[PDB]
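**Student:** Here it is, the structure, as structure tokens.
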Amino acid sequence: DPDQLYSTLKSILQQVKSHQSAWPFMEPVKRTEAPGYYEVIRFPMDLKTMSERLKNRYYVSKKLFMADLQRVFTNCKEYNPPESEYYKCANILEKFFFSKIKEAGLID
Ligand SMILES: CC(=O)NCCCC[C@H](N)C(=O)O
């Protein structure tokens, strides 16, 4: 059961990371790219951090994994204009994400 979740989550995270719209979210947002970001966004999240958390056995439920990935998207949509490339990527990758969640049969 626990390594069952672990495997599923690792597979899903890896596919999200490989996706072509994942590039904005691969590492923590850099100050040099976004100077006042950490002044606007209280709970930053990215896919590198999510990989470490996964390896650190933090994702003991569906809901913890979903909340971190959802945070990636909602940060991006709070910070960035609606027609920005960053916003478009967020919605594209979110659709991909949900398709892989259904495909896995992942429930709480
Ligand atoms: C994933 C994410 O939201 N990245 C931030 C992109 C920053 C865009 C631009 N340079 C800015 O400072 O608003």
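Per Swiss-Prot, chain A residues shown: 724-831, in order.
Per deposition record, X-ray crystallography, 2.3 Å.
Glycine is no exception: its Cβ is also placed from the backbone N, Cα and C atoms.
Heads up, here are the entries from Swiss-Prot:
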MUTAGEN   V752 to A  Reduced acetyl-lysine binding
MUTAGEN   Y760 to A  Reduced acetyl-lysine binding
MUTAGEN   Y802 to A  Reduced acetyl-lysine binding
MUTAGEN   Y809 to A  Complete loss of acetyl-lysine binding
**Student:** For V752 (mutagenesis position), which of the three DSSP-derived states applies: helix, strand, or coil?
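**Tutor:** It is coil.
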**Student:** Which residues of the same chain, at least 6 positions away in sequence, have a Cβ lying under 8 Å from the Cβ of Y802 (mutagenesis position)?
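**Tutor:** Same-chain residues close to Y802 (mutagenesis position) (Cβ under 8 Å, separated by 6 or more) are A757, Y760, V763, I764, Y809.
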**Student:** Inside 10 Å of the Cβ of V752 (mutagenesis position), count up the other Cβ atoms and send me the figure.
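**Tutor:** A 10 Å sphere around the Cβ of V752 (mutagenesis position) contains 19 other Cβ atoms.
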